[PDB]
Every structure is written in structure tokens, then in C-alpha cells.
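Undergrad: Okay, here's the structure, questions in a sec.
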Amino acid sequence: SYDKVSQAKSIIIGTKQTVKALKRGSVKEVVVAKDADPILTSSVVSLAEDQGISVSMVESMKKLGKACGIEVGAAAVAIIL
RNA sequence: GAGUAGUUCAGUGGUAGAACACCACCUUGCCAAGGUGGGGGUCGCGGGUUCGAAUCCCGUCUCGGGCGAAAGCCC
RNA sequence: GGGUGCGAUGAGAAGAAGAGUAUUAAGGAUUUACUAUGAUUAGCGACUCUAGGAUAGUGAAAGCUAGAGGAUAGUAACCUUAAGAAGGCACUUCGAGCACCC
Ligand SMILES: [Mg+2]
Ligand SMILES: [Mg+2]
Ligand SMILES: [Mg+2]
Ligand SMILES: [Sr+2]
Ligand SMILES: [Sr+2]
Ligand SMILES: [Sr+2]
Ligand SMILES: [Sr+2]
Ligand SMILES: [Sr+2]
Ligand SMILES: [Sr+2]
Ligand SMILES: [Sr+2]
Ligand SMILES: [Sr+2]
Ligand SMILES: [Sr+2]
Ligand SMILES: [Sr+2]
Ligand SMILES: [Sr+2]
Ligand SMILES: [Sr+2]
Ligand SMILES: [Sr+2]
Ligand SMILES: [Sr+2]
Ligand SMILES: [Sr+2]
Ligand SMILES: [Sr+2]
Ligand SMILES: [Sr+2]
Ligand SMILES: [Sr+2]
Ligand SMILES: [Sr+2]
Ligand SMILES: [Sr+2]
Ligand SMILES: [Sr+2]
Ligand SMILES: [Sr+2]
Ligand SMILES: [Sr+2]
Ligand SMILES: [Sr+2]
Ligand SMILES: [Sr+2]
Ligand SMILES: [Sr+2]
Ligand SMILES: [Sr+2]
Ligand SMILES: [Sr+2]
Ligand SMILES: [Sr+2]
Ligand SMILES: [Sr+2]
Ligand SMILES: [Sr+2]
Ligand SMILES: [Sr+2]
Ligand SMILES: [Sr+2]
Ligand SMILES: [Sr+2]
Ligand SMILES: [Sr+2]
Ligand SMILES: [Sr+2]
Ligand SMILES: [Sr+2]
Ligand SMILES: [Sr+2]
Ligand SMILES: [Sr+2]
Ligand SMILES: [Sr+2]
Ligand SMILES: [Sr+2]
Ligand SMILES: [Sr+2]
Ligand SMILES: [Sr+2]
Ligand SMILES: [Sr+2]
Ligand SMILES: [Sr+2]
């Protein structure tokens, strides 16, 4: 949901920073794009599903980053609430 | 008048010079820079002169310009 | 504010490598290569020898090719001391702008 990402209080942008955020489990929701490379997505959805956190899948990664406030797009973004 | 190494240029009768570019070592994380080494050239082509032609001479191919009715001639 | 290019498939910054390396100085050492140079007189032109080539003139000996052998430095290669860097990719944290133009 692009709506939940555009809103929310505490978010984090980028795959590396989202997995690093998963390494402390201070994240409430995880939003990942489908059109992104699976080599980069599987790595985060594995740990996300392992932690027991909810895993969402969205269409485009461009509109994702657009919803995050960034101006280039993001492969994976986590709401750290 | 221009034609010379991959490129940009020199070479005003003595077997072809430099810069940049290429290769090799330095140099195993990968490039760049650098510092040392080497390789490469029917001098557009063919004759002529000469011991020796990139250089002078004749012919000829390509390019730019000029003169001319044209053929041709000149730079 | 504007025009491009690039950026979470990581802008940018710092750290870490790079490295006590390249290298500049002060020495030690006297072999390998590269480069420069070879009395006077002829001569445009000479380190010496050899083998081909080729030779008009000048010369004791000529310009090409292929080898081999000599000293003087100037060099890079090897040691010691004191100094001694560096750009980008990859690495590690931080994560949103940076470069060119008016
Ligand atoms: Mg120290
Ligand atoms: Mg020390
Ligand atoms: Mg010395
Ligand atoms: Sr002429
Ligand atoms: Sr001519
Ligand atoms: Sr040529
Ligand atoms: Sr000329
Ligand atoms: Sr020569
Ligand atoms: Sr070579
Ligand atoms: Sr090494
Ligand atoms: Sr180099
Ligand atoms: Sr060189
Ligand atoms: Sr060569
Ligand atoms: Sr050479
Ligand atoms: Sr030649
Ligand atoms: Sr000609
Ligand atoms: Sr000829
Ligand atoms: Sr002829
Ligand atoms: Sr002849
Ligand atoms: Sr001619
Ligand atoms: Sr004529
Ligand atoms: Sr003729
Ligand atoms: Sr013409
Ligand atoms: Sr004409
Ligand atoms: Sr005319
Ligand atoms: Sr002439
Ligand atoms: Sr602007
Ligand atoms: Sr812009
Ligand atoms: Sr574009
Ligand atoms: Sr950076
Ligand atoms: Sr840095
Ligand atoms: Sr440092
Ligand atoms: Sr010194
Ligand atoms: Sr000495
Ligand atoms: Sr020795
Ligand atoms: Sr003399
Ligand atoms: Sr002399
Ligand atoms: Sr000489
Ligand atoms: Sr000789
Ligand atoms: Sr010598
Ligand atoms: Sr002989
Ligand atoms: Sr003779
Ligand atoms: Sr004689
Ligand atoms: Sr020789
Ligand atoms: Sr020496
Ligand atoms: Sr040293
Ligand atoms: Sr921007
Ligand atoms: Sr203006």
C-alpha cells in the first residue's frame, strides 16, 4: 500500500538500510516492490518473514520511492514504528 | 598548395623525428596517474637524376583554390 | 530561480585499506640494461671490430642491415637512515543530494 508508506511516522528507505533495520527489529511494517530485482528482494523478505513481521508486495519501485519522499524510487522500504 | 606512425605535427639531397596514443615491467583487489623500457614508416603510386631522394625532375591517383572557349596551365 | 546529467540497484561524508608503497633528499654498493659523448686535418656524415651488402667524391678507416666488444659520466634495478604522498571502483558506519552551465 502506497498510502501507508506516504503516511506513517517513522520510515526508512533503501534495501541495505532496511535489512540493517531488520537487524534490530525496531520495524513495524515492511514494504517491498515486485518489479525490483529478486536478488535484492528475496534477501529482505526472507529475514522479514523469519522475524514474523508482515511482508507486503507492491507493483512499481518508482512510485514507492515517490511515496517515500525520494525522487528516484526505492526497491524496499520499511516503516519503523 | 595539400598527401609523412593510431592522432596532431616537424623534417630547407645523408636510410624517418617528437608529443600524445599502443604494448611490457613496476603493480594481485580492480582502474587512473606516475616512472622506466619497445614497436611502428611503398613518406599516395611508378619511373628519372644521384653514391644516396621524404627532399630535385617527369608521369600519375586523391583533395582545395585560381586562370581558361576548351585542351590544358598555375598555387 | 532556471537548463542539462546522475542518484536509495546508495547522492554525499568520514573511516579503513592503498603504505611507511611510489617517490624526494643524504649515503652505501660498483655488476646489468637505456641514453649521451669519441683529438687534430680532408669530410654533410666516423667509438672499435666482424659478416654481408655498395663505393661518386673525401678519408688511415664511411652512411644500410645483422651481430660482437670497449672506457667517461647521466640514469633506472638492489641496500641504510631521516622524511613520504596521492584520485575513482570494491569494503565499513552515516543516508539525499552532487557535478557542469547562466
Ligand atoms: Mg608514523
Ligand atoms: Mg616511524
Ligand atoms: Mg647511487
Ligand atoms: Sr614543390
Ligand atoms: Sr605538389
Ligand atoms: Sr596513414
Ligand atoms: Sr608543411
Ligand atoms: Sr637511421
Ligand atoms: Sr609491444
Ligand atoms: Sr603486489
Ligand atoms: Sr601507465
Ligand atoms: Sr616513453
Ligand atoms: Sr609493435
Ligand atoms: Sr620509437
Ligand atoms: Sr621508412
Ligand atoms: Sr606528388
Ligand atoms: Sr621512388
Ligand atoms: Sr615512368
Ligand atoms: Sr636508380
Ligand atoms: Sr612529383
Ligand atoms: Sr609540365
Ligand atoms: Sr611520362
Ligand atoms: Sr581543380
Ligand atoms: Sr576548378
Ligand atoms: Sr570559367
Ligand atoms: Sr614546382
Ligand atoms: Sr537549480
Ligand atoms: Sr536537476
Ligand atoms: Sr536520459
Ligand atoms: Sr561516495
Ligand atoms: Sr574517500
Ligand atoms: Sr591516511
Ligand atoms: Sr642527492
Ligand atoms: Sr660512491
Ligand atoms: Sr651483483
Ligand atoms: Sr672537420
Ligand atoms: Sr667533427
Ligand atoms: Sr654523430
Ligand atoms: Sr662504423
Ligand atoms: Sr655507444
Ligand atoms: Sr667489407
Ligand atoms: Sr672507397
Ligand atoms: Sr682515397
Ligand atoms: Sr650496430
Ligand atoms: Sr655507470
Ligand atoms: Sr628506498
Ligand atoms: Sr533533487
Ligand atoms: Sr545570465
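Note that chain A is numbered according to Swiss-Prot, with residues 2-82 shown in order.
Even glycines carry a Cβ here, placed using N, Cα and C.
OK, Swiss-Prot features for this one:
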MUTAGEN   A:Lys17 to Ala  No effect
MUTAGEN   A:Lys21 to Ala  No effect
MUTAGEN   A:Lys24 to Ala  Decreased ribosomal association
Undergrad: In angstrom units, rounded to an integer, how far apart are the Cα atoms of A:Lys17 (mutagenesis position) and A:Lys24 (mutagenesis position)?
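TA: That comes out at 11 Å between the alpha carbons.
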Undergrad: Taking DSSP three-state, what's A:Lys24 (mutagenesis position) in: helix, strand or coil?
TA: coil
